[PDB]
Amino acid sequence: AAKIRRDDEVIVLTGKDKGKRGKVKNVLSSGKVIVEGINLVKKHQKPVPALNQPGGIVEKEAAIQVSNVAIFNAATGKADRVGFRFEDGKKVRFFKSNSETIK
Amino acid sequence: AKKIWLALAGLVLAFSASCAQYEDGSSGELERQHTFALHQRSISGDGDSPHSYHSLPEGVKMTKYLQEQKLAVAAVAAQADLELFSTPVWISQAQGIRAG
Amino acid sequence: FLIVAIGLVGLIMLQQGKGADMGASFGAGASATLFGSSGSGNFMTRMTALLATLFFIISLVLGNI
Amino acid sequence: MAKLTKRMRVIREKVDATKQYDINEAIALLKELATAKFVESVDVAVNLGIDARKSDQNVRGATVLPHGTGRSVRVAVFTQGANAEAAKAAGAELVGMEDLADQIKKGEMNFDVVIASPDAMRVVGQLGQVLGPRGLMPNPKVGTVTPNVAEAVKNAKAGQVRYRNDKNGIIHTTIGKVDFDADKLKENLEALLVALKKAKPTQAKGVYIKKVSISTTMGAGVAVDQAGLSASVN
Amino acid sequence: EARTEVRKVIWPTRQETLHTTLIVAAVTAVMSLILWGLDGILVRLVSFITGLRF
Amino acid sequence: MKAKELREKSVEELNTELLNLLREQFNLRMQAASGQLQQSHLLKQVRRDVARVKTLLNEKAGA
Amino acid sequence: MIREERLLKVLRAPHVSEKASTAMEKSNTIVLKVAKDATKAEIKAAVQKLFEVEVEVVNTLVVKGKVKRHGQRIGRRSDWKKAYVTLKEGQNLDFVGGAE
Amino acid sequence: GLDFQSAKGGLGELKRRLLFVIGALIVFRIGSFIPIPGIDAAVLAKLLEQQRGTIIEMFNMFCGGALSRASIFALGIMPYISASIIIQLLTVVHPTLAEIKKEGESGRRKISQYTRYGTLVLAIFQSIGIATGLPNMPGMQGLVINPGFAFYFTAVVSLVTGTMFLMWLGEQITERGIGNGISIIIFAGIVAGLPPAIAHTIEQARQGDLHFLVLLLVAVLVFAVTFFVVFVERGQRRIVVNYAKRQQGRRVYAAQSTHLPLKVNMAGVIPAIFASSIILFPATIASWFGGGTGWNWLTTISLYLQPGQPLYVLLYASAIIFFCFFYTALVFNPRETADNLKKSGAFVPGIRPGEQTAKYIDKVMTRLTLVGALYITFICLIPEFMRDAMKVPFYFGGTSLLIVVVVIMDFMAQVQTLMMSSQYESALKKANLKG
RNA sequence: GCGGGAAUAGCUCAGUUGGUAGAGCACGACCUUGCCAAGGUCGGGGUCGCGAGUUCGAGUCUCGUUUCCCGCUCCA
RNA sequence: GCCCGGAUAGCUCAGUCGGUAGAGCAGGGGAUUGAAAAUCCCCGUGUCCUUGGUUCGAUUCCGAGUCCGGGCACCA
RNA sequence: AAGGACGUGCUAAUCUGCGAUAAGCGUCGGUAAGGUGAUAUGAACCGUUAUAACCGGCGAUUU
RNA sequence: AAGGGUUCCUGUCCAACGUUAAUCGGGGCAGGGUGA
RNA sequence: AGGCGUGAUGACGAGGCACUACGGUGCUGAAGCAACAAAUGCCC
RNA sequence: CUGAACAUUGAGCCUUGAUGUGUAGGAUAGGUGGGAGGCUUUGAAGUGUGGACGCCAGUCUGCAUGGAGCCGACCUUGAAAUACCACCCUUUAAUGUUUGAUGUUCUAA
């Protein structure tokens, strides 16, 4: 099914990054997403279209898996699928991870 | 140095070392000889500064240089093909001996 | 005589502007099309300059014969 | 063989001659080929449809004719000279063992009726092979009016003419003299045509009365018309 | 043709917009503030001078 | 796509595609290829739109 | 009509840059990349009906592409045709030719 | 970009600088009225403003009104520019000397220390020349000082004294405020112009008349001219063709990336003025001479032109259009940027360097310069058409716009060229740990 | 050194389980003819290469030997 | 180099049952003739190629040896 | 037709897909909050739950 | 001509490729070019 | 086939006159006929 | 696939004539049945021709003359005996033929 949104809340299941959260900037067609501030690596960047534009070792978002992150519900960090079991003529999301029944 | 060069052109065009039009013509009034008005001015330039709290600019002008690596060969010359040869060599024998 | 008197002071006055100009001001006070020391701060040096502007008006009246 | 003499010549010159005429016309012609003033053997050559010759598909037998042959009736006995029905119930001229055997089989005889008795007939068929034109040999049936050999020899002494087959199936039987009369001839002819019909050999091919020819000696002959079942319908 | 050739080139050439021009406008206002100022003080100083020498 | 095709009418659509191709794509593709009006997004449209009109004609003789 | 819009689909890019393509537009002729149409008559009638350019001799020449000598499979640039269309009137100053 | 200016205004640092500047301009206006012991600033200021016919316009453009409406001295900024020029000769000769100058912090100190010494020698020579000259042509000078032994002695000394004072003045201001300093003086000149003009708009007001119509048109006009000059100037024809292909891949394709545009679709404000000054100048030189009694013949030729294409307006106008067009086409010389581009390596995209690259590069510049020529004329025309129904103007017409533009563009360019860097650095240091 | 051939009338030349073993010419005697040819008749002769073995019987079959002859060692 | 054969009274040659060697042509003599050819008869000279051996006796049997004639590889 | 040749994109080689209506087009449905296949992902843009894109039936075009 | 198929020319770059070195070349890089 | 009119009062042309940024361009122009000797080619 | 007439010629039943000679039989034995006998008046025979053999002394008969009567020795040998009357095949002739051969002529395949 799915667990993706373009604003999704996570509690982060990635080690060294647990207990953190962030919007999902963009969803990638690689099973990956970009969560705020936790995929930052220092990147030896060489200017391209080279101008004033800074080189240095710049903080640059990588991307981690969606299965190596876990959702945040609304009071709990539990993840065990989000229900798409209800059809209003189209599948609608709700929590069944902690059963708080909201998208 | 670039700025000075602009200054020089402005001065030159004065064709009188700046304003130095002798008094007379029709209006009276003693004559002067002036300073050297003008400006200077800048021009591509430099600037930028992602500052502004609510704004953002870019650049303009420059160049580049890449020499990267071209590597392949020789490696990319022994796998992308094959120089097989059967080596055709004939060794005509020599008989005629009488072993009877 | 009036015209002479201003002049003596003016020359003393100049020496003073320069003295001010080098320390706070930057040793580029005159024409230098860059800059690198004033703007940050309030100093002594602004006042010498202020004086100079003011001074020019003073000189003629006095001088006036 | 055949003579140039007038009575012989006219038939002899013709190819496919001896053609069939009614019995009265036949006998009327036959008389006139000669002048009566001598004996001459009148024969019948009755032609059976068998083409069987010198074989055991010959028809041979013997019938009692109510009259004599053309040279006056004389008898010579083929015997074994220790007979039982040819030397003891009909007798013979002499009891010859082969004193009489020779005479039959010799072919020069002054006896007309060649009597046969056993000398072998259970191993000799109806065969014409190296038998005599004048002589003969017992055959499986020697009679055709008696189906007994013993009684046949009896019959032969009474006055039986023993007749046997040819190349063309010809049963030659001496009918009489020329000094016979038309009717005396008729009686004999009838005795022989009826005899062949009565019985025949069953060790041979059948009978059937084809051409009946009648001839006298020195002249030729002409033949009598036949239906082949009766000489009294044709 | 010579004037025109120059025009014909202009119409393509004009690019690299100053959608910025509101900055230039904002600067114009700042340039204006100054003018107002020279005139005011000139009346104050001039006034002091008018009593002494006028 | 949807409503575009559906509101087309034979007489109309015929003369509309002439405009599409010539003097709305004809100019564009030449300018763009020399960098004098190269905007890549405009190339993607027009091309995949003039196509549509011709479809209806050979399918069912216009909408 | 004399021709359809698909016989006026014949130009997809001009040639207006570098040697013998700026030089041979200023001094003589005009030059444009003419798809791969394989016609000369309809290219004359292209610049009649569209534009308003008048021409002299129209010259047709096949261009067989040029190598890309780094492989992968076949490589090489695609075929096209170059045509010297040749002005007789117009005298166009680039990105003009007519259109009403 | 708009967003960018606005931000600065909020922060403390700018506000202090902006405040200072309004003060700075004032200091200059005040100074101008009150005289000089050497020539006499107030008398000089008036005369210049008046009329003068042909003579006034030529003098006025180059000046910008700077001290042609606000006259004081007869030396100051010119010695700084002269001195600055000698150092430029010195820099060229010796590479090492140039290097220090380029680095901004080092560079600035050097220039003044050298300039003050130079300026003093130089100035005495200029002053003596100026002093002899000034009395002779009218007969008379000043009214705090009058021609004679006394005027010569005072004049030399006074120009020199002034020159040094100004140099220090100019420096305090640049850092304290925004916009170069040399620029400020020029700017005051624009200000000096303004009341006569202002008085006339005030009179018109609203009333639903011709006068109402004109106010609305004038307000609009000032802005429009400003906008139109601006749009063209940035106006860039921007061709980016990457040199070779260099296989494919990386981004959309990794080629040697050459992005060249240096195009300015206008001709540039300093060039524009130049063409205009030059036509005027032979006549203007004559006119004074003629009056004195000297070079009578030179004046007579100037007068002759009026029987063809008449009116004082008509000769100048026609000539000025041709001249803008002419100047630009021929030469690429009095526009620095044009010269610089050519010298450094480059090649036109699609073209193989040789005769063909040289040809093409010149051609763009020849168009560009012609383009500029056209635009300047169009601004000037709009008043000329407008005025005949509306009312005659007198400060909202044509050779003034050119005067107004050069001072601004440059003042503005400088505030950016320091100002962006300054903020960036300031921000940066604090993050590091550094005041 | 090997393999196959023969030694028979003066001469040239048959035969042969081993039975009384032959021709043509020369030679002996005749005849035609003066006499010889040519022509014509009529005779003789054999250690049957030599010695044994086989046997009543050898030259041969069998075995040894003397003399006279051929064909081979191409091939290796 | 090897195997074979011949070596005769003047010239040319026969000569095995080893035991006393003859034939022819020259040549001489007699017969024939008128005298001769031819043809017939008679004549002796070989100490039967040297040297040993077997033998009572060998030219003739055996072993060498000579001179001459026969047949056979310089080298692959 | 199978199978090819040559084209075809935002541009550039090939690969992939597709044919001058050319990495698609229409129509009906499924599906959908993210997408514009790949080497090399960039550039420009598009859609955002309901009109893109993706998937299928049917049709068009199919050099 | 046949045949090759851009190898031509132009500017560049030199790791591999020309029997060497190699700034150079018909190599790499990309352009321009054959007009009836 | 080849020669002579005409095409052509033109082009081309030895060599000179100018300036240049040293890439190169502008300025000008004499004679232009006669005779003899040729090919495996041409008439063929 | 491929026919018609007519000409010529072996052989089978046959039909009508003339020899049918082995050995023995004097001579006339294809053969098979009748059979010791023919004088019928241009008629067999006899006298002469051809065919049969001359093997023990002979006669037969085609066919002409001829109204003009002979000889199997009315033997006997053998497997069978002769004239003559039916009548056979060969050698041969003519007919009816049946069949296999070739030829000739023709046109319809």
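The numbering of chain H matches Swiss-Prot: 6-440, in order.
Determined by electron microscopy, 10.1 Å, according to the entry header.
Heads up, the Cβ atoms here are built off N, Cα and C, so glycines get one too.
Swiss-Prot gives this note for the published mutagenesis H:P40 to S: In secY100; temperature-sensitive. Note: H:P40 (mutagenesis position) has non-local neighbours H:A46, H:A47, H:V48, H:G147, H:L148, H:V149, i.e. same-chain residues 6+ apart with C-beta under 8 A of its own C-beta. Following the DSSP three-state reduction, the secondary structure of H:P40 (mutagenesis position) is coil.
Under 8 Å, Cβ to Cβ, and six or more positions away along its own chain, H:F67 (mutagenesis position) finds H:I278, H:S282. In the three-state DSSP scheme, H:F67 (mutagenesis position) is classed as helix. The note that Swiss-Prot attaches to the published mutagenesis H:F67 to C is: In prlA3; altered signal sequence interaction, transient channel opening and closing in presence of oxidant; massive ion flux when cross-linked to SecE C-120 mutation.
Shown in sequence order, H:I41, H:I77, H:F78, H:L80, H:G81 are the residues of the chain, 6+ apart in sequence, with a C-beta less than 8 angstroms from the C-beta of H:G167 (mutagenesis position). Among the sequence features in Swiss-Prot, the mutagenesis site H:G167 to E is noted as follows: In secY100; temperature-sensitive.
Among the mutagenesis entries in Swiss-Prot is H:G240 to D, noted as: In secY24; temperature-sensitive at 42 degrees Celsius, impairs interaction with SecE even at 30 degrees in vitro. Proximity of H:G240 (mutagenesis position) to non-local residues of its own chain (separation of 6 or more, Cβ distance below 8 Å) is seen for H:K268, H:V269, H:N270, H:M271, given in sequence order.
For the mutagenesis experiment H:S282 to R, the note given by Swiss-Prot reads: In prlA401; altered signal sequence interaction, transient transmembrane channels open. DSSP classifies H:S282 (mutagenesis position) as helix under the three-state reduction.
There are 18 other Cβ atoms within 10 Å of the Cβ belonging to H:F286 (mutagenesis position). Annotation of the mutagenesis experiment H:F286 to Y in Swiss-Prot: In prlA4-1; altered signal sequence interaction.
The annotation that Swiss-Prot gives for the mutagenesis experiment H:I290 to T reads: In secY121; altered signal sequence interaction. In sequence order, H:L303 constitute the residues six or more apart from H:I290 (mutagenesis position) in its chain with CB-CB distances below 8 Å.
Record note (Swiss-Prot) on the mutagenesis of H:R357 to H: In secY39; cold-sensitive. DSSP assigns H:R357 (mutagenesis position) to coil in the three-state reduction, placing it in neither a helix nor a strand. Counting only residues at least six positions away in the same chain, no Cβ atom sits under 8 Å from the Cβ of H:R357 (mutagenesis position).
Counting only same-chain residues six or more apart in sequence, none has a Cβ lying under 8 angstroms from the Cβ of H:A363 (mutagenesis position). Quoting Swiss-Prot on the mutagenesis of H:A363 to S: In secY40; cold-sensitive.
Around the Cβ of H:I408 (mutagenesis position), a 10 Å sphere holds 24 further Cβ atoms from the protein chains shown. Experimental mutagenesis is annotated in Swiss-Prot for H:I408 to N, with the remark: In prlA4-2; altered signal sequence interaction.
In sequence order, the mutagenesis positions near chain G, meaning those of H:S282, H:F286, H:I290, H:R357, H:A363, H:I408 whose CB lies under 8 Å from a CB of that chain, are H:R357. The secondary structure of H:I290 (mutagenesis position), as reduced to three states from DSSP, is helical.
According to DSSP, H:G167 (mutagenesis position) sits within a helical segment. Classification of H:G240 (mutagenesis position) by DSSP places it in coil, neither helical nor stranded. Note: H:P40, H:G167, taken in sequence order from the mutagenesis positions H:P40, H:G167, H:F286, have a C-beta within a distance under 8 Å of a chain C C-beta. Secondary structure at H:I408 (mutagenesis position), as computed by DSSP, is helix.
Under 8 angstroms separates the C-beta of H:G240 from a C-beta of chain E, among the mutagenesis positions H:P40, H:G240, H:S282, H:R357, H:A363.
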